4 protein chains.
Amino acid sequence: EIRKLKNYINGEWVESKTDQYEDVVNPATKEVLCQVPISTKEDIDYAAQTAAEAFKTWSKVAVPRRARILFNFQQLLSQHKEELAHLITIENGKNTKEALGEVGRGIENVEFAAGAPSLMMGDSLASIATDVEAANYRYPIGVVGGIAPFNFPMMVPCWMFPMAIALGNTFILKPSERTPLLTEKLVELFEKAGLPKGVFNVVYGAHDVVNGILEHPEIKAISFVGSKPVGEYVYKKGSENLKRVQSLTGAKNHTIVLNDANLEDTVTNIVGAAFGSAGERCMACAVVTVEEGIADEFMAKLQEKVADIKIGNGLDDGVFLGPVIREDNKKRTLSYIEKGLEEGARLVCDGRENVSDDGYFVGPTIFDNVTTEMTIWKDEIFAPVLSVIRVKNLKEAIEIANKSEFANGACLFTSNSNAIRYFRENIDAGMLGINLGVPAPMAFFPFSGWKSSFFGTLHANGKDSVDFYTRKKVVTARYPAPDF
Amino acid sequence: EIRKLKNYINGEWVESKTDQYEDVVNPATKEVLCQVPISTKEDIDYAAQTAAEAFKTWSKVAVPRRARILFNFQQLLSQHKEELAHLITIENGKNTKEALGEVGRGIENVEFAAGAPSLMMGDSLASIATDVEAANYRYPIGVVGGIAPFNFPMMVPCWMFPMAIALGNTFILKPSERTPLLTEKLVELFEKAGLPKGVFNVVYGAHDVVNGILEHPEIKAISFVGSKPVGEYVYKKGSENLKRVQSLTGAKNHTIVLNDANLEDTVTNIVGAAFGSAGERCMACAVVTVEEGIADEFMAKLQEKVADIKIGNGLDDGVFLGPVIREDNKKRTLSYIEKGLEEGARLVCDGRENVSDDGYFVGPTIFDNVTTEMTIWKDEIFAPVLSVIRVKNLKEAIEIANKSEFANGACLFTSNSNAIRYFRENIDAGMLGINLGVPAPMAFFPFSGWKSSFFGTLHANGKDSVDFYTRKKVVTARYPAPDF
Amino acid sequence: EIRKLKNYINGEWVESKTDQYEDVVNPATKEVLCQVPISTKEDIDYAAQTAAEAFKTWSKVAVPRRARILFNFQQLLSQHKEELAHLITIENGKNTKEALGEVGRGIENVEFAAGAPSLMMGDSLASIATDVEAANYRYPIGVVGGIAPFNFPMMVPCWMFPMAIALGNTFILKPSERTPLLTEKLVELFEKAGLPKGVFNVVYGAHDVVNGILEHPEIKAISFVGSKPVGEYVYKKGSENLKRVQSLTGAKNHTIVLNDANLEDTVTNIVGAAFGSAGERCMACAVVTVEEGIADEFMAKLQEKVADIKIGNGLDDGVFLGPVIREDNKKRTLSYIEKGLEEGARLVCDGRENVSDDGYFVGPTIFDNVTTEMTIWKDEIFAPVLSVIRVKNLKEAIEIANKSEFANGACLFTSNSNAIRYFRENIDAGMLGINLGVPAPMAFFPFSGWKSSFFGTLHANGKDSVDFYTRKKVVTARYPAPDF
Amino acid sequence: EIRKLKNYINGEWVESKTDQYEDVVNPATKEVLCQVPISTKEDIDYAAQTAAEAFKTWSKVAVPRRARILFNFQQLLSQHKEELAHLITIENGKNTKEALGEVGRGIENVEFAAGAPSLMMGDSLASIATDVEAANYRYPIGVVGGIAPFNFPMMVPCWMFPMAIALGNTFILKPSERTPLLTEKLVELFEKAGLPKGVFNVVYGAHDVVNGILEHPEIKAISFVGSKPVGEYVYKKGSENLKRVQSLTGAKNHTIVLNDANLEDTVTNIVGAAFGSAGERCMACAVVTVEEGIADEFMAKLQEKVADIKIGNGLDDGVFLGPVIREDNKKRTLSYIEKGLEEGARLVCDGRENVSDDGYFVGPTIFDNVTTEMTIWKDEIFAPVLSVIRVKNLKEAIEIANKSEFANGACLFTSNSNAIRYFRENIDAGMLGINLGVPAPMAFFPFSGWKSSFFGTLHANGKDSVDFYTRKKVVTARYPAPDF
Ligand SMILES: NC(=O)c1ccc[n+]([C@@H]2O[C@H](COP(=O)([O-])OP(=O)(O)OC[C@H]3O[C@@H](n4cnc5c(N)ncnc54)[C@H](O)[C@@H]3O)[C@@H](O)[C@H]2O)c1
Ligand SMILES: NC(=O)c1ccc[n+]([C@@H]2O[C@H](COP(=O)([O-])OP(=O)(O)OC[C@H]3O[C@@H](n4cnc5c(N)ncnc54)[C@H](O)[C@@H]3O)[C@@H](O)[C@H]2O)c1
């Protein structure tokens, strides 16, 4: 009665040779949507052998023709916005608006990758010496592996396979065993777009699959997006196996609010960056360092706004806050709230109260008087928990943000040019936002995090993704002028 | 009965204020398809005003949004390939195979342009001095004027308006008076794609409209694609009016055939480059300099292949060669064929014979023993008339081609590395082709012509079109580190 | 007694075949320094033919070898800063501090140009179609013509010949007949740097030489930097002759001082921009639009600082304001002050009072209460005359600057990010400065002006200069995979 | 008295705290040139602390100024080519001609690095959404560690520290313990060029120092150039320590000779690429796959010139082949020759005979009838030992070359464009040479190796080095237009 998902390998949906399956539920109602197979390394090998085979011909299809397919894909995605958004909500929990928002950014990724022909151009010189010319070209590297998180069932995957495939590589994706349904739709639409068999492969699962991706010698590159501990493991293991990898990991993003900040706009951006998507965002505002002069009014206006948050099913309109992903995560959050109180942090808003039990719901929570000594500051909670800290000025704010081991993003609310430059010059984070709650850059820019937030050389998206998914060859040739 | 075409201004089809209309006939059957208005300056003035007005809002639409529309446009264009090709054949005459080929390249222009976000990116430096940062940006210039020829009813217009619009400008297109229908379809499809009013304007006509575009102060840039005389004039008048302009003009492309050439491939290619589309292409092969050693065998296969060429209505299966555009062009050609004989050229193949009269037909013709002193060599016949010349070696071939006033394209059929380099380094033409009949570079490359074939600095297409349709603003800022 | 200057053609100093000569004096003492020949179209023909000949070998010296000579040049220049600055002061007037400043900028140009190898790189693709590859390359165009002004005897020329030479072209420079000594030194040092004969030619003179440059078919490109009337003239004439040209012309740069401006820095910056180098600068501040609130305090501080300006001989340390270039410019300036008083403007500082007669000295003068209807606002005084206007806000300020036909540079003094963005998006000028008196961008950025300040497509410096001094050839080739 | 070299930390030569010193001998005379310290952890710790401290001010020095110093450095280096070449020759063994060549290459690296300003430029967009702009910037990462091999005492180091320092980083270089003298001069010359203290540091030593670079937290990036085994270890340990690393390792470059090859040019190029610098070159030709047709004639010609090779002291004129680096290398090579004969290879040229004993000399050796199953083909001998293989066609040669574990460079001697494209499209090596023995690409191109020849994503040199020694921060800002 509960549909068992199948893997997509070499052009068709095949069943896994596994006896292990996992229930994927709707975070808001605990209803079982389907069953996800915990594929075996046996499935990963077949998928790898397949991708390596399809690579031989796909890589020979000229980039202009491949780009064409990305255009088709781009259009099919747009036509299915309502469906994709629906799948993201019932599976991830975020409401329709935020879900619809994810679909849009994932499409932007396809749009950016559709311009692959120009993105692949190498350098060329007519003469570097008498009768000698030189030019280098870009080539795909073979089969690429991708590992996706549950917080973005569509967007993160779109960061990887559209661009990698457009550049000539074949792909093996391991979506999040918690949010697999969306990827199933991507496959369908990418097949409709005209993508040939074995070019885009999907193997559902967990650890076995991951290790198979790390261990298989056919998979020359790895793009991992997820938690710090797992991403750090993937980076090391992958390097041990002598293959390039990029791991976009955890975050503990800080937002700096200065005295001259426009409170109206600020409070709204912050409430959304901290509580939207149940705070399950690598770009979620985890800590706010507000300047003394505006601190009092900020907390007053922050509480007011936070009091109007409707908690419920992401499908219902009026709903702002959905549920955390799993039961396990709800407990970890309540534990963190408990930990905060124990460490001396002051509860300004308690999300442990007035929450439905229909789903894994947790109301917004905000702590006051927190320090860099506390666990709720050092750890990425990844739930509706915002910590607030009063600072003397921009300098102290940055010292606190920089003290965090994570450096994904940071925000600054102000209209002061000098404050902005200083912020950008001394802040450790790599994805900065001025007067914006979520500092996530658009697809044509690399998603540049730093420190414990990023392991590797080249980030995802932007021209970085292009170079990470290709390798270069340089040709220096001597062609002596003929005699007549 | 006969539909009268209308102008497209401010998002709507409007009757020209003119009382003069021009019949648009099918070159292959002499029948009237419709009438195009010979619009007045009053019309061009209104278009400029509304285009200048639309520019105020359209330029304020972020490039990612404008680009999304180009993706829709790209799709609509693909779902109408057949209709578009049909239309091109009807008013131009080329068979549906070549027509289908033109529409594909026009779509490629849109595809290239859809990547406007990255193409527009300027340069940014965090510190050029202590406390000082600097960066430059690209902005649209305003209203762009475009004037297109008849040999490419879709492609040429697509080199212009999609990019200029994507980059943020508003456009006024004056298509060829002889092939107006295609442009009508573009307008309609771009409207369905979602382009707001006043951004894409079309004013049909001739001189009054062209001079209107050249004189009107609101039209900042002019893209002209046509004959050398007209283009030389547009460049000069445009420049006198102090506006930037690019004139892609006439050609007399030369094809070099060396002894090691692959006869089979070479002949098929040259036959296509010289007689496809009735030789009415800026990239058409006009002169061929064959190396002495392979000349005899070359001529044998060429004439053998030319004998298989079937002439007729482009819509009919089996038809290779179609009609020339107007009755006046048929006469000009027959006159050239005469001057050839009159100058000593040996008419090896006569195209004045076995030519139906249902349309303006002219069979493929080829002259022998032609020299650089003949009008047959110095002028662009722009019809199905090929001239051949026996040369001693690559060097003499290049000297002959370089002697030509034009320098649009040139081809070399060989497998010798040294010849190829020597060729590229010494030939004057900017668009080179090795073992290909038509050296037309793809959209993402600038259409680099030279000499009397190009007047200006930046060519059409490629990144050249990005800078031509855009201007820069650089900002050097000093933001002292605040006092703490 | 008075040394006559020669021209530098084909690596040799040859005397001009002219009877007419010109006195070149020291603006500060009327002391005659030497005699400049008003060369004839005969001299230019010699230069052009010489430059075209040498272009055959120079364009064949691989760019890496050419760049090496630029490095040597860069060093020689650096070793002669004192000498070069001495010449600039002696013939132009500006003090040694500003003169030293000019040599530094001129060396930056040489440094940027020394990176020509990477700047010339074109685009390459291994496969655009099965078995087909495509790449484009840049090549010099031939002999380039440079026409420089008197306000930057060293820098402006350095915007031209260094980059043009490095890219493969040969050069014919026509420095200002008013400041020709500096060029004499640049020629020597470039010769010592290792530059071969005929690559860098210098022809002193005026109209005859200009028209020779414009009319000679051998001179394929013209870079002009001077007044608007002449530039507008050279742009048209050059275009009539069908050659690419770029004219960087006159300016009436506006500076906006908002209420949050740091007056300390603002005043000092404006004083130096308005009166430095006798206001004889294309980046000089001719108009200040001050916000009403801080207007009075600004005027008291500006008036105070300006009255302290020391006028004298540029070599003399302690001297801020030097002399105006000629005697006419002195009279014309006096005439402008007189015009201002007549038009209703109010004097705050009378430049007519207390001024030596040893040289063409004019004290700094400042008007207030001027309007967009006064000749004092419409014309480029190009002398130490500064007009200020009180405005309600940033919006009114921008409207005023935008009303000028000139749009070279514009500056804004504020710390408000919203004001800064608004300024950049709506201002017409192309060279903007935030909290800087002179918005002159560094050599690696195009020197982008707009409207009556620039004529053409590509500006001087930056990658713009690279494209302006080169042309491209795209090569699309088909090399079928052999059978074995 | 033998001179003891010191370390260079904080702009000062300071004695190592170690008591372990290593003799540096002239490979050609066995004479002890000096003693190099085997530094301790304290020493690297000290350098790391110093470098990190200097980084705080060096990174704040705008790139245009930092580049100025690179121009000085470039000049100083050029005015010491002799002294530099001499040091290379007595320290490494290569004749002064090849030494002078290395000096030039190294100087090119500095020439390329001097263009840091433009190379560092990021992307900037005026509007990505209404009232929202975005742009990213490049910043140095901190302290960079470099480890160089003995075969290029100057060039390899110049691939690293010059660019790193120009990009704003600080550097800690560990040169080869066998060729420390060259580095000493680079340090001294860079100091004279004006480099501030702590920016360029040198710590001589072996394992303690290397492991210090790997383990120290202040060293964010590591550049390793050496053998596959050591490099593989550096990559893994480095990655394990969460720092980015690039390992340029061993090679077994093949050179393909087709029937249409030019024996004269080919043979010369191959003799130089196989026996130049005693074959101790990552770009040296280790295997030649000759086409049957020309095989015999090739071998005969190769014999002639190989026999004309003069062996001796690098400083002596007429000397072509110098000594191998050390005794072990001589023994390892002799041992390889033994294994060759032992495996079935025909010793066509024995370099064990007629070899002086003044230094570690080994005459040119060439094997025949070698196979993919032989040790002499699978291992990098890194000495003057050539292996030849007769193959039927290009395809088989590529299959053999691709079978090698290495893929640094590959050469192809032909004039057939079809073979050339096939070669580039199917060969595994990343640095290809057409009609050139040493396919080493110029500094402005990334030194792109592959397979077991490179570990990481970004190679050394080119724009790859710019991205490897740098990190990005993107800034998306919302600045609402103010209200007027
Ligand atoms: N290099 C290129 O990119 C390119 C591409 C296509 C065609 N062409 C050239 O175009 C020509 C064929 O096209 P065509 O016959 O339509 O060219 P044309 O110059 O006769 O007409 C082209 C445009 O110019 C306008 N025009 C013609 N005469 C005019 C006049 N006296 N005053 C003002 N406007 C005038 C027309 O209305 C038309 O829109 C050939 O010479 C061909 O080589 C060049
Ligand atoms: N925007 C820029 O890049 C820039 C930089 C420097 C100076 N300028 C402008 O230059 C002007 C000051 O320089 P200037 O006084 O030497 O300018 P100018 O126009 O008088 O002379 C500049 C060059 O033009 C030539 N020239 C002058 N009149 C001519 C005529 N009638 N016919 C032919 N050639 C003629 C001169 O010999 C000189 O080499 C100012 O208007 C200033 O704004 C612009």
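Numbering, chain D: per Swiss-Prot, residues 3-486 in sequence.
Going by what the header records, the deposited coordinates were determined by X-ray crystallography, 2.5 Å.
Placement of Cβ uses the backbone N, Cα and C atoms for every residue, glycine included.
Over in Swiss-Prot, the protein carries these features:
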- D:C284: active site, nucleophile (ACT_SITE)
- D:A150, D:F152, D:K176, D:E179, D:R180, D:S229, D:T251, D:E382: NAD(+) binding site (BINDING)
- D:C36 to A: No effect at either the structural or enzymatic levels; when associated with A-160; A-287; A-351 and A-413 (MUTAGEN)
- D:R107 to L: At least 50-fold decrease of the second-order rate constant for the acylation step (MUTAGEN)
- D:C160 to A: No effect at either the structural or enzymatic levels; when associated with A-36; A-287; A-351 and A-413 (MUTAGEN)
- D:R283 to L: At least 50-fold decrease of the second-order rate constant for the acylation step (MUTAGEN)
- D:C287 to A: No effect at either the structural or enzymatic levels; when associated with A-36; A-160; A-351 and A-413 (MUTAGEN)
- D:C351 to A: No effect at either the structural or enzymatic levels; when associated with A-36; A-160; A-287 and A-413 (MUTAGEN)
- D:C413 to A: No effect at either the structural or enzymatic levels; when associated with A-36; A-160; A-287 and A-351 (MUTAGEN)
For D:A150 (NAD(+) binding site), the one of D:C36, D:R107, D:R283, D:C413 that lies nearest, given that the mutagenesis positions are compared by Cα: D:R283
For D:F152 (NAD(+) binding site), the one of D:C36, D:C160, D:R283 that lies nearest, given that the mutagenesis positions are compared by Cα: D:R283
Nearest-integer angstrom distance between the alpha carbons (Cα) of D:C287 (mutagenesis position) and D:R180 (NAD(+) binding site): 23
Number of other Cβ atoms within 10 Å of the Cβ of D:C413 (mutagenesis position) across all protein chains: 30
For D:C287 (mutagenesis position), the number of other Cβ atoms found within 10 Å of its own Cβ: 29
Candidate with the highest Cβ count within 10 Å, taken from the binding-site residues D:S229, D:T251: D:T251
Winner by Cβ contact number (other Cβ atoms within 10 Å) across the recorded positions D:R107, D:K176, D:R180: D:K176
D:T251 (NAD(+) binding site) in three-state DSSP notation: coil
Whole-number Å value for how far the residue listed as 'active site, nucleophile' lies from D:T251 (NAD(+) binding site) (Cα to Cα): 8
Cα proximity to D:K176 (NAD(+) binding site), best match among recorded positions D:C36, D:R283, D:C284, D:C351: D:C36
Among D:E179, D:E382 [binding-site residues], residue with fewest other Cβ within 10 Å: D:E179
Inter-residue Cα distance where the pair is D:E179 (NAD(+) binding site) and D:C351 (mutagenesis position), in Å: 33
Rounded Cα-Cα span from D:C160 (mutagenesis position) to D:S229 (NAD(+) binding site), Å: 18
Length of the line joining the Cα atoms of D:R180 (NAD(+) binding site) and D:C160 (mutagenesis position), in Å: 17
Where the record names D:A150, D:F152, D:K176, D:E179, D:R180, D:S229, D:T251, D:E382 as binding NAD(+), the maximum Cα to Cα distance in Å: 24
D:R107 (mutagenesis position) versus D:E179 (NAD(+) binding site) - Cα distance in angstrom: 22
Secondary-structure category, per DSSP, in which D:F152 (NAD(+) binding site) falls: coil
